[PDB]
Structure formats: structure tokens, C-alpha cells
Amino acid sequence: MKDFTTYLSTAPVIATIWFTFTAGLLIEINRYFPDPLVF
Amino acid sequence: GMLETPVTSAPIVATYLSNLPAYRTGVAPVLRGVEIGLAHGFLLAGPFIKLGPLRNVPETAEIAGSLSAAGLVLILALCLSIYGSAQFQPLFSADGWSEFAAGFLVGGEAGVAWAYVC
Amino acid sequence: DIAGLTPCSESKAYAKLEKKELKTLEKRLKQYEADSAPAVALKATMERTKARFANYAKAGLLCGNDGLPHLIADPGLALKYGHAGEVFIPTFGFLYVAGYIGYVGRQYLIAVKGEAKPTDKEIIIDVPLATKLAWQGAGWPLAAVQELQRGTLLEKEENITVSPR
Amino acid sequence: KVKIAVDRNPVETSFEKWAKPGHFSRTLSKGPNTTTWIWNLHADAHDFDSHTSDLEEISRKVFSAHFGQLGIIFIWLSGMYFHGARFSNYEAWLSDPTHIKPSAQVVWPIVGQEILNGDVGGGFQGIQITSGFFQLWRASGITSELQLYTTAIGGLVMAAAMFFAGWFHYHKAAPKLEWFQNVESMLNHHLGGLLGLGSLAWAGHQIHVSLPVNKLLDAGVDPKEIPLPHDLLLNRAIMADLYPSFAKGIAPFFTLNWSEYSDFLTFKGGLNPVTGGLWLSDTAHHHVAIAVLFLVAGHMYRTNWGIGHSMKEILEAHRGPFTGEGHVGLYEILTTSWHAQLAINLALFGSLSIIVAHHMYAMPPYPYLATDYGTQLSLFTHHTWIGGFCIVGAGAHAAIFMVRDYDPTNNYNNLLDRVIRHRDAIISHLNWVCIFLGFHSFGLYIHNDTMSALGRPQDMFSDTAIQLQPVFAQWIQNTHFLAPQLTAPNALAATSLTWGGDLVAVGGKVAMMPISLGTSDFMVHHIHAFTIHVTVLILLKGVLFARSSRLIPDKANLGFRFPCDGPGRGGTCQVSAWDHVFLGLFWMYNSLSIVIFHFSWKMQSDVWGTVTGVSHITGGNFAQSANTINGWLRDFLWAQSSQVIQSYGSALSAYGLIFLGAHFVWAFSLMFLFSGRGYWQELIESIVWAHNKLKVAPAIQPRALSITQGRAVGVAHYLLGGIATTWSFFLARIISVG
Amino acid sequence: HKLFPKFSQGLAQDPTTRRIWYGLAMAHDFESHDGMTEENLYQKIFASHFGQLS
Amino acid sequence: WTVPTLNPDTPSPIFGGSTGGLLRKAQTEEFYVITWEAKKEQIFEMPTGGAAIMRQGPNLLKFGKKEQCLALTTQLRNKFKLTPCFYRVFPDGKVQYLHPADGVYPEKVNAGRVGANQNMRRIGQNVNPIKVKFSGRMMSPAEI
Amino acid sequence: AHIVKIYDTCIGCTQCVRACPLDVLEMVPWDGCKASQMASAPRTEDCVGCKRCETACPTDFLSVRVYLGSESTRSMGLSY
Amino acid sequence: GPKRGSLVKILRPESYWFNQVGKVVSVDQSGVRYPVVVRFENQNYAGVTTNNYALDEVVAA
Ligand code: CLA
Ligand code: CLA
Ligand code: CLA
Ligand code: CLA
Ligand code: CLA
Ligand code: CLA
Ligand code: CLA
């Protein structure tokens, strides 16, 4: 389990999780606030 | 060692190559040139006549094709002359190659004129 | 107004473009049922289109001859005519989040160079230390100008240089 | 003695080596110091020969890898069936195949991408799919979404079984090397069990499920009203109502009175006229015959009993005066080298995929397929590309064998040796014939361009000027069309409409008509011959000179993949066989792009179109326009690019976006192909200085990509760009004019 | 060996077809010819300039 | 150690004949002749492509360029533990021995070799290209 | 002929010598390094300029340098 | 010069590790021209981490 957490701490897995979080956050913001251009 | 093939080491191939006029080793370069020219101009007169730009006009297709064949034979004789001037500074000499190129010019023009006289 | 541009709520090509997009959506709408899911999705599309055009007319945007919103990138002209929300507030918002990312990366690099395996902490990310620096990175402009004023933001000329210089 | 041989518990299942990147390589297990390491880690991840020298361990690794691949493919099939059941208009399409467009992908309503859900019919909105799954599912007799859902669950379960099989046969019970080396037994089991029992069980499903359901579908009865397949198995009276042969049961099979099975095992030929696909009765007879043939073929090699042939004995028996020892040593080569096997199997698998493309366009096997012009173009093009890639791969792994596994002290005066020993003659003759083909094939086009530009059309190579008719192909076509009358008496029609004959139309569209071959077809076929010969030249030269040349006498010691041997001796860039694969990849792209262009234009011009006479999609311009490059430039690319360039504001807008994106990626590749890593390394030096100035220089040192990686990135973005460009062009074109 | 190019005997002793191309390419690079001094450099550049004007 | 002589009457390895052998350079300019003595009959790899059987005793091959003889020397020296020497032969008949020109192989130091082309300085201690302008030719600053 | 030079940073590791595919370099007696060995290039007329020696040299910067010069039939690696 | 294990700073200008810091392995006490063996924790483009230097090319910093 320690080795599995080290594997999850490796670089492409963290890039995948972090870009999934960032893309989902932007997707959620563009859903609930549709089409923002200003402010 | 060299690879063995029927194509490079056949006796019929060796006799045919020894009988072709670029190989006889004791005939004159003028004679080699006129025989090679009588072969090549006679074969070269054909496709200019049959496929040239004047091929569909009567009585002038053969004239224009033979005239273009004679022009190409003149270009080939100039090519032979400058090849000899570059390469050599009996067939493989300066005087011998100049004799061979003049013989090719004469034999090629004769072969074109005999392919017309047809 | 600015640069000969009319406001979008006054512009006529803006209203023509709104009417044209509604016309295309209702020509696509008129070949289905009423309670069907394509009709529901197209009515949601028309609702979002009307809401978008109303919001852009409400925000005071400037339209041209084509009926399209134009942005003003000049701090004084934007702050004078009420257009700081389109370039000026977005550029300071971007600079805040971009310096956030850069300062958290720089603090992670300085934290992992002080061990016996900096490349190992670069390949396999130290997640508690990375989350610690990611939460502490909110005071990055204050921390950056303090590290500037102490002379510790910058390395001296112990850098790698070529033969020429 | 053929038997099961297995080692118990060789490799422990543990997450430890997941946490140690590059564990498999002694070099890469040291850790990263520069960025090059990462790339190496992914490049050498699956090169199992460079991991261990033990053939057994390598063989086990490839076995479990193959299981992983099969599990991935099963996940993919599961996905296709599930999306076909839940997010499609398949039932509506079943009720009206001629006026509903197959769609099985829907997009969510965010950021305006909702417009991609277009009006495909059936009260549905989505992206029209061109994989041909709907036609496959109708041909298989599927009628409801429930059956597709159950197929999805089944495929997912099978994927879990495949990944368990991988884990099991690597970590728990891993086969021994002498198990893997039982190639005679492997051929027997794969020819009998796989191909044989595969086509037998499929013929079973066809005869018992496909034929009645599709007979009713062609009769016109509502799919929901059609009896479920299990009722067809259960009550043989219904089977006897449709085909009275089934009344007599399996008595004519065992009593050898097979003629009474003519109701469902036919030899009609042609296409089903109300449906535009091959007769399923012909397909059933075909799979029964194929089954019996392969089950006969699978009992050829000796295993645990005296009967049966021996592969090494058949190889060592064929020796002549011209070739010396003949096929001696080839058995030893093909039972110890995975790369040789991969070369052979890739070559025939690619060629087979190209044959699949041609035979599936020419003899449409699925119902309502020939008139789904987008599906036809997509399938042909796709399988042609896959084919070409596998051929290039064959050349690659042939060369890899030549460098790593070739050992002449077991391979001495042999077929392979003599090929190596007269390679200069081989390459020089191939060289000459490539130049000859290039000059006369391309020169006719340049000649035509010049004559057309000079206002002298009577001097062109065309059907009205100087004609170059494909007399041989026309003769073969005519013979094929006249075959049912004399040389195939039991055939009611020719095997394909393209030979000649009448015209089969479905829903007002042309399914297939006779294809005529003229001067333009002559010219494109010789272009094809030229490009294929050049590709063969590059790849074959790569494999024949992989070990040595007059330039690099000891090239074998430098490996398969290496940049060069320095700027000396005039310059030795791209001397490696890998670099020959790299150039062969570009030439393969060239060849297959002209092939798919030929197919697209020829079909749209002389085959496809509506029936009122037939009005073709491009009016029949091929025969007069496909003799000049300007003709291809204007009448094909420029003319048919209208649909892609004006696809904005509609459901096809994604094809415009991917048109532009693909152009961009193609161009982006040129930076890597045209440049070199010295410049980039120095640029990175300056940037590294800038990062050092701000204390942000990474501990893993930024390095420019290697020479070979620059070439690899280059060719990959080049292929992706070009192929995706033609993809967007094709799909937008054929969907809008289809 | 051969005469062309006269400005470089290192290229004139080349037995390959590289000699013709490199004689074509290094012809107007007067700073790297055989026996070139500085006065000769400026004088040949002056003559070439007149050629450009003509 | 004395400089050995070429025996042209030395038996050659068993080889069926490649297309990658000699050309007109061997007849006009030069070709090289490699000679070794084997302990047993054994198959090796020809540098021009193909396989060949070396004889038991004196062997003799002839190649076009020098790197072919070096490649066969490296193969016979690291794979078979043999000691070959290859010569340079002209169409006159002039025979030029080399490798090992000292008799001892160049990968180990031998007393009596004169050091050639040795700059007694660092590479960073070279002059600038301005200091070597307008000599009789193109010069690099490392030539002086 | 290509210009091959040896510089005094040589540590006599013999790597360049065993990397040259042409037998151009050799090791000579010397006193400047602990190995008491120095490289030398007495046969640069046969040098093709492949730079395997430079790839094999460990020192930073290089102790063997190949300056590509005028081409001959031996330096172009021609067999014809 | 410097003792074993101490940190120096490289001032050979064409070195890869010029203006950077390494660690002394040994200093040879013969008449060798470049006796100071310095190891570096990062590799050059050749993948080498060790180089000989002179006494006036290293500064104990
Ligand atoms: C990137 C370069 C740039 C350029 C070309 C402009 C251009 C302009 N600025 Mg802007 N400005 C900029 C950046 C720039 N700005 C920045 C970074 C700031 C924040 C410091 C401002 C703050 C600002 C204010 C408060 C005002 C302008 C104004 C203007 C307009 C007239 C002034 C002029 O011609 O000066 C040429 C511009 C420069 C040499 C760049 C430096 C800008 C300085 C810092 C401010 C200049 C203000 C100026 C003295 C006010 C003139 C009043 C006007 C009625 C005559 C002109 C369109 C004025 C306006 O609204 O006109 C209608 C105005 O009141 N700018
Ligand atoms: C799930 C439980 C499990 C665990 C803990 C292990 C553990 C191990 N395996 Mg085993 N094995 C398993 C199941 C498991 N295996 C399965 C299901 C298979 C069949 C594929 C195998 C077949 C197998 C082989 C052939 C080998 C191993 C090896 C190993 C050892 C090292 C491998 C490693 O660290 O890389 C971890 C690997 C990864 C984290 C990558 C997973 C790759 C999958 C298949 C990716 C598929 C993704 C797909 C392509 C989507 C991509 C989309 C797009 C982004 C491209 C390690 C002890 C190796 C060994 O023992 O060497 C001495 C070895 O050679 N395993
Ligand atoms: C008649 C029995 C039989 C059948 C049907 C197969 C079928 C297959 N083998 Mg072969 N194999 C067999 C006997 C058989 N084998 C024997 C006796 C040997 C030893 C001489 C081998 C040695 C062998 C090796 C080394 C490899 C194969 C591989 C394959 C697969 C090729 C991929 C493909 O295109 O299939 C299409 C895909 C399908 C038809 C999917 C259905 C597959 C299921 C599992 C049915 C196949 C029957 C299977 C043998 C039963 C296993 C039961 C198990 C619980 C004990 C295919 C599934 C390759 C492979 O991919 O490994 C994973 C491979 O590398 N086989
Ligand atoms: C290869 C695949 C395949 C399969 C699976 C079938 C299957 C079938 N066909 Mg056939 N068929 C096929 C190919 C196939 N066919 C081909 C290629 C042709 C063309 C020649 C035909 C032409 C044909 C005709 C004309 C007819 C059939 C019929 C049948 C059905 C009955 C046959 C029978 O009596 O078998 C013999 C019986 C068995 C094999 C018994 C199976 C063994 C049992 C299940 C073992 C159970 C043991 C276990 C211990 C007990 C259970 C315990 C448990 C409950 C706990 C059966 C569904 C008949 C039919 O019903 O049509 C609708 C029929 O009239 N077929
Ligand atoms: C237009 C683009 C283009 C063209 C014309 C060529 C042409 C050629 N390639 Mg090249 N290639 C290309 C792109 C191109 N390539 C690119 C982008 C790459 C990078 C991947 C390559 C990489 C590559 C490889 C790896 C190989 C080739 C080879 C060849 C030659 C094939 C032999 C042949 O067909 O001779 C026939 C000549 C032609 C088809 C050229 C047109 C000739 C015209 C029609 C007639 C000429 C008469 C002329 C008008 C008279 C002029 C008179 C005037 C001077 C006064 C041919 C010269 C191959 C080769 O040389 O082996 C034989 C080979 O192996 N190329
Ligand atoms: C490359 C392929 C190719 C071919 C086959 C042709 C063919 C032709 N051209 Mg075209 N042309 C081409 C490329 C080609 N061209 C290109 C690239 C350009 C642009 C530069 C042109 C521009 C052009 C112009 C402006 C014209 C032509 C014309 C013609 C026609 C007359 C040519 C002629 O009379 O030559 C003379 C014939 C020969 C020189 C024959 C030599 C070749 C022989 C037959 C090979 C035989 C080898 C033999 C089998 C070996 C046997 C060995 C054994 C005995 C031992 C002919 C149909 C003319 C025309 O009007 O046509 C209607 C014309 O005016 N062409
Ligand atoms: C004031 C004008 C001027 C003068 C007096 C010079 C003088 C010189 N230049 Mg400089 N230079 C100039 C402008 C000038 N240059 C311009 C405008 C460019 C950008 C193109 C350059 C870029 C440049 C480079 C990169 C180099 C020089 C070099 C040189 C030196 C040698 C020239 C030589 O030997 O090449 C001989 C010239 C050729 C072999 C020309 C080949 C033909 C070229 C590639 C164009 C081909 C296109 C073709 C004509 C189109 C035909 C179309 C067809 C359909 C008809 C000489 C000192 C060289 C140097 O100093 O070396 C150290 C050198 O490497 N120049």
C-alpha cells in the first residue's frame, strides 16, 4: 500500500489527476456560469 | 570471390559479347563507329516519326522525324567528342575516340537516311 | 463611443445576429415533438442564447459594424469609459494565478534541492510537501516582493556561462 | 513429445516495482539525471529482448502482453456495443435503414459543442458514425438494444477474463520455453480450433439465427414482431416454414443427401436486390466450406502420434541446384527469434487487411452497406492504412532480426545467405525499375500537364488522344463476368457487379455498378506500382544492408537504432535500418494517400450516385480529368474540399476544426524533420541560464531530444497530420454529399 | 590532379564529384583562397563590384 | 619483431562469392590484403556481407577500403582471439605493411613510438581565427 | 586529409584508440599523466573523420579533436 | 592543493562545470599537469561526472 501510494505519487499519475481536477473545475465553472467573456 | 550467375558466365553470352562491334579488338575505331551509328540511327528514326508533334500530318511526319533523329545523332556525336576530350588527355585513346566519334556521326546520319529512304 | 464603435445594446447588427441565431435554432426545432429530448435540448440552447446576448448587452460591450463585441486594451481609456472588466481585471487575475503556479513550483524546487535525492523528489512527487506549498502559495506577491527586496530572489554570477561569456 | 510445461509462481505480484520507474533496465534503474531518461523509459519499456537474454522469460512477457492487448480490445468492443445500445438510434434505423443515418455518439450540452448533435433522423440527435456497426448488427440478426447491452456485459466480462489470464500466465503459472516452441502443435490448434471452429460456430449462428431474422427483415415484418432467436432454435416448425429443408432435420447431413440443403446453402452470387448486400445463404455456405477446409488443414503436423508432417523435414526436403542448401536453418530461425515471426506475420496481416479493404468494397457483405457511401469510404480507407502500417512494421522487425538474431554459423550457404550475398544486384535492379516506373508513370502526367497548358490536347495521353487502354485488366474483367456461363456452371450470377452486368440499387442510390478501366485507370495503377516498388526498395535495402555496407562495414555492432557514424567519410546520417523504416513510413504515406484518393474519386465519379439514368456524385469527370495533376488539384482536392471548408455553423464543423488542426500538426512536424538537436540544445542552454538566474533550474537536466527521437517525433506528427487531414476531408465530403 | 578550381588545390585534389559543387560554392569567398593577401582581397572585391554594376 | 612479407600464394577462406567485393579501385588505385593464421576451421562473418569458413592455418582475404580490414580484424580479434595483419597493395605490386605497424597493437604503449600531432596545451589555449587570417590556405587556429 | 590533434589533458585511458575504426591513433610514452601514456595521431592520412575517438574521450573538454579538412579517396571512405 | 572531500569551484572556462561547485576526490603529488580529481553531482553531455583540473583552475569555495 505504501508502494501503491508511491506509484500514485509518480509524475504521470499526478499529472493525470491534477489535470483531471483542473479541467473538471473549469468545466463545472463553464456549466454553472455559461459563456463568460468579461469581468 | 565473385558471384556466379548464368547471365555473367555463359558461353553463348561470351560469344555474343565478343561478336558485338564494341569488342572485336583489331577492327578500326572508324569501322566500329560507322557500324554502331548504322545500328543506332536506324533504330532512333522510328519513335520521332510515329509519336512526334507532326505525326498526324501526311508526307511530313517522316521528314520531321528523320530530321529530329539526325539532330539527336549530331548531339550524340558532340557528346562522344567531349567525352573523349575529357577522358583521354586503340579505341581507348584520344585519336582513336575522335575517329570513333566521327564514324558514329557518319554512320548515324547514314542510318537515318536509310531509315527514310524507306 | 470609443473608436467609432456603437454600444451593443444600441447596435443593429447585434440584434440581427441574435435574431439570425434564433432563426437557425427554431428551424432546427420545428421538426421534432414537444416533450422529446431533442426539443428540450434545443429549447435549453435557445434559452442560453437569449441569456448570453442579454448578458453581453448588459455588460456594456462595444460592437462594430459586424455586431460583435470589441475589447478595449488601454488602462486609462478602459477605466475612463467603464471597460476594466474585459482586459484589466482579467490581466491582474491572470498574473495572480500565474505567479501562484510559478511561485509554488519555485518553492518546491528549493525544498527538494536540499536533500540527497533531488531528482528522485522530482520524478516521484512529495505529495504532502507539494500540498503544503500549494496552500502556502496564496501570499506569493508579498513573499515575492520580500524575496526581491532581500536580494534572495536572484542568483549571483555563479551561473553556468559559455566560453565567450 | 508435446505436453504442457509450466513453472509455478515465478514472479510475485507486488506493487514494489510499480514504485521504481525503469526497474526493467539495468541502465535506467539508476534513476534520472537528465530528461533523456524519461524518453528512454518509455521507448524501451516493451523491448523485452533488451531486458533479458533468456528466451523463456521474453516469451512469457510477450504472452501476457498479448493477453493485455486482447483485454483492451474486449473493453473497446464492449464500449461500442454499450454505446450502440444506450446512446444510439439503432432501432429507428432498423425500422428505416434508407432514410436514417447511423449515429451512436452524443455530446453533452456545454461550451456550444451541442451543435455537433445533428439531425440524423429517428427522433435522435448525434454524430453520424461510419464504422459500420449498425450494418454488422443487422446482419447478425440483432434487433433490440437489450441484446447489444448483454453483448456489452459479455465483452466486459471477457476483458476481465483476459486480464486475469495475463496476470495468471505471468505471475502464477507461466509457460515454459518448450511449451512456446511447439509450433507444429500451435499450427494444428490454431488452424483447427481458431479458424476452423470459429467459422464453424459462426456458420452455426448464421444458419440458425441470421438467415431467418434477416429473411423476415427483407420480407418487411416489423423487427419487434419478428420471433426472438431462441424460439427459432426451439421450434423447428418455424424454420421449416421459412426453409422446408429444416423439416428433414440433420438426416440429409448424415445420409450425405446434402443437395436438400439448397434452401439456405446457396451459390447465387451478386447482391440481394432489395438489400444491396451479399446473400446470407451464400455467406453461410461459405463459412461451412471454410470451416471444413480449415479443420482438414489443422491435422497436418505430427504431435504426440506418428501421423502428421514435420516442419523441419518439409523445409529441409526442398533443395535445388540453384539455391544450394535451400530452406535449411529456417526452422531454427523461426522457432528462436520473435522478430522474424513478427516480420512474417506483420507482412501477411497487413497485406490481408488491404485485401479485406478491396474485397469488402467490391462485394458488400453487409445489408444497407453499399449505399452508406460514408461507411464504404471509411472502411476501405481505414483498413488500407492499417495494412500499410503493418507492412512497414514487417520491414522494421525483419531488420531487427537481421541485426540482433542473425547468426551465420548456423546459417552458412542458405537462402538468406545468398540473398545477403547478391544484395547489390537486388538493390540495383530494384533501383533501376523504380526510376523507370517513376519516369514513365509520372512523366505521362507531366507530359499531359504540358500539352494541356500549351493548347494541344490532341497530343495528350487520354481516351480521345493517344490511348493507353488496360487491355489485360479489361480481359480479366470480361472473363470474370463470363465465368458463370462456362467455368462456374453452378453460379447464378457473377461474384461481383464490378465485372459487368446490370445494376443493383437500393432506396434510389446505386449500390454497385460495372466499373470501367481506361487510360486514367492505367495511369493510376502504374503510379501505384511505382510507389509500392519504391517503398519496397527502401525497406528491403534497409533489411539487406542492416548489418554491413561498403560505407559502414561493421554497421551491425552499432545496433538497429542509431543516429549515424559521424560526419566523416563524407557523412553517414541515416545509415541505420531504423532510418530506413523512417523513410519507408513517409513513402508508405505517399503511396496509400494516392491509393485512397484513387478510390474516393473513382467511386464518386463512376459508381455512386442516385438513380432517377444514374446521376453520379461528380458527374463522371474521372475519365477525362484524372490524366493531369491540375485535374486532380482542381476537380478532386479543390472541388471536393467545399464541404469541409464550409462546414462551420453545422454538425460537421468538427471536421473543419480537425481539417485545420491536422494541417497545423503536419506543419508542426516539419520543425523536427528539418532541424537538428544541436541548435535546440544550445537554445535550451540559454533558457537554463534564465532559469538559473531565478533559482528555478530543475535537478533533472533539460536536454534536447536525441537525433533519432527528433526523427521519430517528426514522422509521427507528419503521419498524424496528413492522415487526419485526409480523414476530415473524406468524412465531411461523403457525409454532406451522401 | 585537376585544374578546376584554380583557387583551391585542396579542392583540386578531390577525386569525387564534390569538387565541382564546392568549386561552384567557394568561388566568391575570396578570404579563403590560396595565396590570398589583403590588398588582393580588396582589389578582387572592387572588380566584382564593377561586374555587379555592369 | 621484423616487418613480415605478403605471401600471395596463401589459401583463402571458403566463400561462394559476393557482389560486394572489389571494384575498379582495386585495379587502378589500391586494394588491401588481410592475413591471419587460425587454430581451427570455423565460420566467421564477411564484412562485405555473407558467411565464410576460415581454413585451419594461413588465411587470406582482399578488400577494397581500410575500414573493412579493421572490421574483420576487430571481429577476428575480439571473437576468435586471433592476431591478423593487413597490408596495402598497389597495381604496381608495391606492398605496404601496416597494423600492427610497430608489431605491437596500438591499444597499448610501446617504447619507441614517436608522438605525432600532439598540441602541448589545452583546447582553450588556442588562438582566435583573426590571428590566422590570410595564410596560404584555410587554416584552423589549432593547426599552429 | 583531416586534422587530428591531441591535447595535454589526455589521461591515457586508450578509449579513443580502441574506438577508431581505421587504426590512426596510438599510445606513446609520456610523463604528463598518472597513466604515463599519451595519444598520438601519426596516420591521419587514413582518417575519415567519423569522430568515434571524440565520442570515446572522457575528459571535459575533449583531448582529441578532429577538424574536417580536404577530402581524398581514403578520407571519403570510398571503396571505388 | 585542496584536501580530499572539500568543495571547490571550477574556473576552467571551457569546462562543462565552469563557475559551479564540485567535490575533490584526490590530488596527485607527481609532476602530472592536472592532478586535482573533482566529482560533480550532475553529468555533462557525455554522461561523465568526473574531471581532472589544475591547481589554478580550482578555488576552494
Ligand atoms: C503600452 C503602451 C501604451 C500606449 C500606446 C497607450 C496609449 C494611450 N494611453 Mg495608456 N496607459 C498605459 C499603456 C499605453 N497606453 C499603461 C501601462 C498605463 C498605466 C500606467 C496607462 C494609463 C493611461 C491613463 C491614465 C490614460 C492613458 C491614455 C492613453 C491614450 C492617450 C495618451 C498617449 O497618447 O500616450 C502614449 C502612451 C504611452 C507613451 C505609454 C505610457 C502611458 C502613460 C504611463 C500614461 C499616459 C497618460 C497620458 C499622460 C494622459 C493624456 C491625457 C489625454 C486626454 C491627452 C493613448 C491611446 C489617456 C486616455 O485615456 O486618452 C483618451 C489617459 O488618460 N493611459
Ligand atoms: C494488477 C495486479 C498486478 C501487480 C501488482 C503486478 C506487478 C508486477 N508485474 Mg504483472 N501482470 C499483471 C498484474 C499485476 N502485475 C497483469 C494484469 C498482466 C497482463 C498485462 C501482467 C503481466 C506482466 C508482464 C509481462 C510483466 C509483469 C511485471 C510485473 C512487475 C513489475 C511491473 C511494473 O512494475 O510496472 C507497472 C506497469 C504499469 C503501471 C503499466 C500498466 C500497463 C497497462 C497494461 C497499460 C494499459 C493502458 C492502456 C494502454 C490505455 C492507454 C491510453 C492512452 C493514454 C495511451 C510487478 C511485480 C514485469 C516483470 O515482472 O519484470 C521482471 C513484466 O515483465 N506483469
Ligand atoms: C485450439 C485451441 C486454441 C485456440 C482457439 C487458440 C487461440 C489463440 N491463441 Mg493459441 N495456443 C494453443 C491453442 C489454441 N490457441 C496451443 C495448444 C499452444 C501451445 C502450442 C498455443 C500457444 C499460443 C501462444 C504463445 C499465443 C497464442 C495466442 C492465441 C490467440 C491469438 C489471438 C487471436 O487472433 O484470436 C482471436 C481472439 C479470440 C478468439 C478470443 C477468444 C479466446 C478464448 C480464450 C478462446 C481460446 C481458447 C483457449 C485456448 C482456451 C483457454 C482455456 C483456459 C481456461 C485453459 C488466440 C486466442 C497468442 C495470444 O494472443 O496470447 C494471448 C499468443 O501469443 N497461442
Ligand atoms: C457449429 C455450431 C452449431 C450448433 C451449436 C448447432 C446447434 C443446433 N443445430 Mg445445427 N447446423 C449447423 C451448426 C450448428 N448447429 C450447421 C453448420 C448446419 C448446416 C449443415 C446446421 C444445420 C441444422 C439443421 C437442418 C438442424 C440443426 C439443428 C440444431 C439444434 C439441434 C441439433 C442436435 O440435435 O444436436 C445433437 C445434440 C447435442 C449435441 C446435445 C448437446 C450436449 C448436451 C447439452 C450435453 C449436456 C451434458 C450435461 C452433463 C447435462 C446438463 C446438466 C446440467 C443441467 C446441470 C441445435 C441447436 C436442428 C434444429 O433444431 O433446427 C432449429 C435441425 O433441424 N442444425
Ligand atoms: C515532388 C516531390 C518529390 C520528387 C519529385 C522526388 C523524386 C524522387 N525521389 Mg524523393 N522524397 C521526397 C519527395 C520527392 N521525391 C520527400 C519529401 C522525401 C522525404 C521522406 C523523399 C525521400 C526519398 C527516398 C527515401 C527515396 C526517394 C527517391 C526519389 C527518386 C525516385 C526515382 C524516380 O522515380 O525517378 C524518376 C524521376 C521522377 C519521378 C522525377 C520527375 C521527373 C520528370 C517527370 C521528368 C524529368 C525530365 C526533366 C523535365 C528534364 C529537365 C530538363 C532541364 C534540366 C533543362 C525520385 C528522383 C528514391 C530513389 O532515389 O530510389 C530510386 C528513394 O529511395 N525520395
Ligand atoms: C517521362 C515519361 C514520358 C513519356 C513516355 C513521354 C512521351 C512522349 N512525349 Mg512527353 N514529356 C515528358 C515525359 C514523357 N513523355 C515530360 C516530363 C515533359 C515536360 C518536360 C514532356 C514534354 C513533352 C513535349 C513538349 C512533347 C512531348 C512529346 C511526347 C511524345 C513524343 C516524344 C518523342 O517523340 O520522343 C522520341 C522518342 C524517343 C527518344 C524514344 C527513346 C526511348 C526508347 C523508346 C526506349 C527504348 C528502350 C528499349 C525498350 C530497351 C531495349 C534494350 C534491348 C534492345 C537490348 C511521346 C508520346 C511530344 C508530343 O507532341 O507527343 C504527342 C512533344 O512535342 N513531351
Ligand atoms: C552585398 C551583397 C553581398 C556580398 C558582396 C556578399 C558576399 C559573400 N557572401 Mg553573402 N549574403 C548576402 C549578401 C552578400 N554577400 C545575402 C543577400 C544573403 C542571404 C541570402 C547572404 C547570406 C550568405 C551566407 C549564408 C553565406 C554568404 C557567403 C558570402 C561570401 C561567399 C559567397 C560565395 O562564395 O557563394 C557562392 C554563391 C552561390 C554558390 C549561390 C548558389 C545559388 C543560391 C543558393 C540561390 C539559388 C537559387 C537559384 C538561383 C534560383 C533558380 C530558379 C530557377 C527556376 C531558374 C561572400 C563574402 C558565405 C560565406 O561567407 O562563407 C563563410 C556564406 O556561407 N552570404
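In order, the residues displayed for chain D correspond to 12-623, 626-751 in Swiss-Prot numbering, which applies throughout.
A Cβ is built for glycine as well, from the same backbone N, Cα and C atoms used for every other residue.
Feature annotation from Swiss-Prot assigns [4Fe-4S] cluster binding site to D:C575, D:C584. For D:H676, the entry in Swiss-Prot reads chlorophyll a' binding site. The annotation chlorophyll a binding site is assigned in Swiss-Prot to D:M684, D:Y692. As annotated by Swiss-Prot, phylloquinone binding site applies to D:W693. One entry in Swiss-Prot concerns the mutagenesis experiment D:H676 to F or L. Its note says: Loss of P700 function. Recorded in Swiss-Prot as a mutagenesis result, D:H676 to C carries the remark: No PSI detected. What Swiss-Prot notes for the published mutagenesis of D:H676 to S is this: Accumulates approximately 50% PSI. According to Swiss-Prot, the experimentally introduced change D:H676 to Q is described as follows: Impairment of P700 function. More severe; when associated with 'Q-656' in PsaB. One mutagenesis experiment catalogued in Swiss-Prot, D:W693 to F, is accompanied by this note: Unable to photoaccumulate an electron on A1.
What Swiss-Prot annotates, mapped onto the structure for a quick look.
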residue : record                        : CB count, 10 Å
D:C575  : [4Fe-4S] cluster binding site : 19
D:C584  : [4Fe-4S] cluster binding site : 14
D:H676  : mutagenesis position          : 15
D:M684  : chlorophyll a binding site    : 13
D:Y692  : chlorophyll a binding site    : 10
D:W693  : mutagenesis position          : 16
> Whole-number Å distance between the CA of D:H676 (mutagenesis position) and the CA of D:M684 (chlorophyll a binding site)?
Replying inline: 14
> According to DSSP, which of helix, strand or coil covers D:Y692 (chlorophyll a binding site)?
Replying inline: helix
> Could you state the CA-to-CA distance between D:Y692 (chlorophyll a binding site) and D:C584 ([4Fe-4S] cluster binding site) to the nearest Å?
Replying inline: 17
>> DSSP secondary structure for D:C584 ([4Fe-4S] cluster binding site), reduced to helix/strand/coil, please.
In response: coil
> If you measure from the Cα of D:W693 (mutagenesis position), which of the binding-site residues D:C575, D:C584, D:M684 is the nearest?
Replying inline: D:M684
>> Whole-number answer please: how many Å between the C-alpha atoms of D:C575 ([4Fe-4S] cluster binding site) and D:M684 (chlorophyll a binding site)?
In response: 20
> In which DSSP state, out of helix, strand and coil, do we find D:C575 ([4Fe-4S] cluster binding site)?
Replying inline: coil
> D:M684 (chlorophyll a binding site) to D:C584 ([4Fe-4S] cluster binding site): how many Å between their Cα atoms?
Replying inline: 18
